[PDB]
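Participant: Below is a structure I'd like to ask you about.
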Amino acid sequence: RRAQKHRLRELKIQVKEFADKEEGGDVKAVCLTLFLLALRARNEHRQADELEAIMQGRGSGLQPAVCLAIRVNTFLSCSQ
DNA sequence: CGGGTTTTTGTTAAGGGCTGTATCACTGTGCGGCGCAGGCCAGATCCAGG
């Protein structure tokens, strides 16, 4: 991670200086969207669907109201 | 042999937020029996006052 800062510590400046001009400065989703379109150019369409399902909390993860319904409706105590 | 040189990886501390684990007084499994509690009411049942 520290060397992924050391190798991208100029392109990181490029993406934060383009983020404020193109949309306004939203640093997460612009590189997310570049990663989606990079999978499009790399031609994986199911993998990007798993990506957006994760980033909507669907393909795994289990949004915590559903886990609450599972912990409640099967008589599971909190320790179990 | 090792200065140079490019990068890897770390530390520095002020804040923040997510996740992990300790802490607190308590549980239950240590034993058996039974119709019974509460309340209401008609039918005996006793008790002294003549």
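Shown for chain A, in order and in Swiss-Prot numbering: 401-480.
We read in the header that electron microscopy, 3.4 Å was used to get this structure.
Backbone N, Cα and C define each Cβ position, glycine as well.
Below are the features listed in Swiss-Prot for this protein:
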- A:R401 to A: Allows robust hairpin activity (MUTAGEN)
- A:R402 to A: Defects in converting nicked products to hairpins (MUTAGEN)
- A:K405 to A: Reduced hairpin activity (MUTAGEN)
- A:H406 to A: Allows robust hairpin activity (MUTAGEN)
- A:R407 to A: Impairs DNA-binding and reduces hairpin formation without affecting nicking activity (MUTAGEN)
- A:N443 to A: Impairs DNA-binding; when associated with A-445 (MUTAGEN)
- A:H445 to A: Impairs DNA-binding; when associated with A-443 (MUTAGEN)
Participant: For A:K405 (mutagenesis position) and A:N443 (mutagenesis position), what Cα-Cα distance in Å is obtained after rounding to a whole number?
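Facilitator: Cα-Cα distance, A:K405 (mutagenesis position) to A:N443 (mutagenesis position): 28 Å.
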Participant: Which of A:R401, A:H445 has the fewest nearby Cβ atoms, counting only those within 10 Å, among these mutagenesis positions?
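Facilitator: Among the mutagenesis positions A:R401, A:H445, the lowest count of other Cβ atoms within 10 Å belongs to A:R401.
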Participant: To the nearest whole angstrom, state the Cα distance for the pair A:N443 (mutagenesis position) and A:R402 (mutagenesis position).
Facilitator: 30
Participant: In angstrom units, rounded to an integer, how far apart are the Cα atoms of A:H445 (mutagenesis position) and A:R401 (mutagenesis position)?
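Facilitator: A:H445 (mutagenesis position) and A:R401 (mutagenesis position) have their Cα atoms 28 Å apart.
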Participant: Going by DSSP, is A:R402 (mutagenesis position) sitting in a helix, a strand, or coil?
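Facilitator: In three-state terms, A:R402 (mutagenesis position) counts as helix.
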Participant: Taking DSSP as the reference, which of helix, strand or coil describes A:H445 (mutagenesis position)?
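Facilitator: Its secondary structure by DSSP: helix.
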Participant: Compute the C-alpha separation of A:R401 (mutagenesis position) from A:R407 (mutagenesis position), stating it in Å without decimals.
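Facilitator: Between the Cα atoms of A:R401 (mutagenesis position) and A:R407 (mutagenesis position), the distance comes to 10 Å.
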